[PDB]
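Since the structure comes first, as structure tokens, the remarks are kept for the end.
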Amino acid sequence: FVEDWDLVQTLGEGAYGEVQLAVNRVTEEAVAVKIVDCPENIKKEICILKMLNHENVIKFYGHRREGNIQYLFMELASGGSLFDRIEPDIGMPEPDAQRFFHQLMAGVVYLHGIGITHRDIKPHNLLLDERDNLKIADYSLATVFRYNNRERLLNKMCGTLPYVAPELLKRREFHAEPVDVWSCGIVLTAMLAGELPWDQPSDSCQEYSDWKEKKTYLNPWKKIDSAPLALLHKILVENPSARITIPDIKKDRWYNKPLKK
Ligand SMILES: Nc1ncnc2c1ncn2[C@@H]1O[C@H](COP(=O)(O)OP(=O)(O)NP(=O)(O)O)[C@@H](O)[C@H]1O
């Protein structure tokens, strides 16, 4: 079907391009292939993809272009997505949420350490392997924010509104890492409550104003235990310079609470 690989079933559908299960005729290995038909975007995407080597990031195996279709071969995540484990209005058990958050932080420290920002962290982009290990997927908006040890500020507005940090809507230029931290906090909220707190983090949004006025007797907050809520209070801080960094998340009390066998 494509060189030595047989394309056997549809795993999902993207904006521009489906993902299929592909099985090697000789070795029997099953991978995923993203099929894509704005052509410079994939060259950048491929270039970032070749950099990735971590247990909580989807691995890139290579690509082949046939005609105008690019085939991106990658690690298969056969457990579906984190979005499927979140029950609406409920979330998931706190131990399971803590485990996924620890894995998410591991993958995000990894990306940041190679100078890559993901820019669209959300449950649909966090896939699971067959042992429910989390894999950060989808590098279509990813970009370099540090190169030769020099940081560059971002200016492009991108991502998904309910997950996006407020500076991205307010500031001409902004630091990459606190944006990804913020999206992880919205992810953690979703996992603990089964609901997103706001349409977008703007002063025109009542639910966002209500959080900034600390009305945590409202939903989703009132569904979340005090210990993880204290962490969310340090993550979902409007001023990105005052927002908690990953090294400090790792010192948080709930982060370090024993919960799971
Ligand atoms: N490596 C993988 N293993 C298993 N399923 C995958 C894999 N990659 C993607 N998928 C599924 O295919 C879907 C669409 O692929 P992808 O194009 O990467 O996401 P998307 O929804 O299109 N976002 P974008 O590419 O930004 O439009 C994903 O949401 C997953 O459900």
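Chain A uses Swiss-Prot numbers throughout; the residues present, in order, are 5-41, 48-271.
Per deposition record, X-ray crystallography, 1.7 Å.
Heads up, the Cβ atoms here are built off N, Cα and C, so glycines get one too.
Proximity of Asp130 (mutagenesis position) to non-local residues of its own chain (separation of 6 or more, Cβ distance below 8 Å) is seen for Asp148, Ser150, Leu151, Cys168, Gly169, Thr170, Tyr173, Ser193, given in sequence order. Annotation note: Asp130 (mutagenesis position) sits in a coil segment as assigned by DSSP. Annotated active site, proton acceptor per Swiss-Prot: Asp130, in sequence order.
The feature ATP binding site is assigned by Swiss-Prot to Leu15, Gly16, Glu17, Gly18, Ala19, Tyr20, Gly21, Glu22, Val23, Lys38. Listed in sequence order, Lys38, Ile39, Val40, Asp41 are the same-chain residues at least 6 apart in sequence whose CB falls under 8 Å from the CB of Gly21 (ATP binding site). DSSP assigns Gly21 (ATP binding site) to a strand in the three-state reduction.
For the mutagenesis of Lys38 to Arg, Swiss-Prot gives this note: Abolishes kinase activity. The structure shown keeps the original residue. For the recorded site, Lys38 (mutagenesis position), the DSSP three-state label reads strand.
Among the mutagenesis experiments that Swiss-Prot reports, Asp130 to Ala is described with the note: Abolishes kinase activity.
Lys132 to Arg appears in Swiss-Prot as a mutagenesis experiment; the accompanying note says: Strong reduction of chromatin-associated CHK1 ubiquitination. For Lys132 (mutagenesis position), the count of additional Cβ atoms within 10 Å of its Cβ stands at 22 [all protein chains shown].
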Of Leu15, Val23, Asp130, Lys132, recorded positions neighbouring ligand 1, Cβ under 6 A: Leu15, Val23
Other same-chain residues whose Cβ falls within 8 Å of the Cβ centroid of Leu15, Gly16, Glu17, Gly18, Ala19, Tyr20, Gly21, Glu22, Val23, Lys38, the recorded ATP site, in sequence order: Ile39, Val40
Straight-line CA separation, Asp41 and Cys48, 6 intervening residues not modelled, Å: 10
Per-residue Cβ crowding (10 Å cut-off), top of binding-site residues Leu15, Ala19: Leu15
Neighbouring C-beta atoms (10 Å sphere around the C-beta of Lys38 (mutagenesis position)): 24
